[PDB]
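Only one structure is covered here, and it is reproduced in the block below.
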Amino acid sequence: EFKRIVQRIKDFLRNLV
């Protein structure tokens, strides 16, 4: 329940940078 919030951001900047 605390991995979906971090997994949604880690791939939010790793796909644009």
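What you see of chain A is 149-165, where the numbers are those given in Swiss-Prot.
Technique stated in the header: solution NMR.
Placement of Cβ uses the backbone N, Cα and C atoms for every residue, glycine included.
Annotation note: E149 (mutagenesis position) sits in a coil segment as assigned by DSSP. Record note (Swiss-Prot), mutagenesis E149 to A: Disrupts oligomerization. Loss of antimicrobial activity. The unchanged residue is displayed.
One mutagenesis experiment named in Swiss-Prot is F150 to S, and its note says Loss of antimicrobial activity against M.luteus. Cβ neighbours of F150 (mutagenesis position) (same chain, under 8 Å, six or more residues apart in sequence): none.
Record note (Swiss-Prot), mutagenesis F150 to A: Loss of antimicrobial activity against M.luteus. The unchanged residue is displayed.
Quoting Swiss-Prot on the mutagenesis of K151 to R: No impact on antimicrobial activity against M.luteus.
Within 10 Å of the C-beta of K151 (mutagenesis position) there are 8 other C-beta atoms, taking all protein chains into account. Experimental mutagenesis is annotated in Swiss-Prot for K151 to A, with the remark: Loss of antimicrobial activity against M.luteus.
DSSP assigns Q155 (mutagenesis position) to a helix. Counting only same-chain residues six or more apart in sequence, none has a Cβ lying under 8 angstroms from the Cβ of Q155 (mutagenesis position). Mutagenesis annotation in Swiss-Prot: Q155 to A, described as No impact on antimicrobial activity against M.luteus; the structure shown retains the original residue.
Swiss-Prot documents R156 to A as a published mutagenesis change and attaches the note Impacts oligomerization. Loss of antimicrobial activity.
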Could you tell me which of these mutagenesis positions, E149, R156, has the greatest number of Cβ atoms within 10 Å of its own Cβ? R156
What is the interatomic distance between the Cα atoms of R156 (mutagenesis position) and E149 (mutagenesis position), given in whole Å? 12
